[PDB]
Each structure stands twice: as C-alpha cells, then as structure tokens.
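**Q** For reference, the structure I am asking about is given below.
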Amino acid sequence: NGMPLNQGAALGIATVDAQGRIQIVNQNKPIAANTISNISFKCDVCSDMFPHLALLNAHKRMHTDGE
Ligand SMILES: [Zn+2]
C-alpha cells in the first residue's frame, strides 16, 4: 500500500556514490495491475466505455451473464 516516492524513477541510474542515503528495499516489483496507467475500459458489445471498472463491468452484466 501507499505511493512510491515521487521526483524519481524505478529504472535508471542514481546519483548515490560510495556514501549517500539508503534507497527503498525492493524484492520484486509485480507488473500488470489496476493502477490506471492511461488505460480505458471499453465495451466491445455496444462500444460502452467508462472511467470506472465497476461501470463497465456492471454494464457488461446486461450484455452477458446468465443467458
Ligand atoms: Zn456495452
């Protein structure tokens, strides 16, 4: 939980030499999650797209579910 420190980057080169501040402890950063990274949920059935997953997900229920 929580947001990573801003004004920086995940991949690249750091300005820390022999001496400096201790950077965050990282094991393995997972990829492929709901972080709204310029992703829009669009409905292929009727072209219904919304800024929310619930909106689209709920919408699709009408298109398909128990038919
Ligand atoms: Zn739709």
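The residue numbers of chain A are those assigned by Swiss-Prot, with the residues present covering 87-153 sequentially.
Cβ atoms are placed via backbone N, Cα and C, with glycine included.
Feature list, courtesy of Swiss-Prot:
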BINDING   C129, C132, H145, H149  Zn(2+) binding site
MUTAGEN   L139 to A  Impaired interaction with msl-2
MUTAGEN   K146 to E  Abolished interaction with msl-2
MUTAGEN   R147 to E  Does not affect interaction with msl-2
**Q** Tell me the Cβ neighbour count for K146 (mutagenesis position), meaning other Cβ atoms within 10 Å of its Cβ, over all protein chains shown.
**A** 16
**Q** Take the Cβ of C129 (Zn(2+) binding site) and count every other Cβ within 10 Å, whichever protein chain it belongs to.
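**A** For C129 (Zn(2+) binding site), the 10 Å Cβ neighbour count is 16.
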**Q** Give the three-state DSSP assignment (helix, strand or coil) for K146 (mutagenesis position).
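**A** Helix, per DSSP.
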**Q** Cβ within 8 angstroms of the Cβ centroid of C129, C132, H145, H149: which residues besides those meet this for the Zn(2+) site?
**A** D130, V131, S133, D134, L142, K146, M148
**Q** Using C-alpha atoms only, work out the spacing between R147 (mutagenesis position) and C129 (Zn(2+) binding site) and round it to an integer in Å.
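**A** Their Cα atoms are separated by 11 Å.
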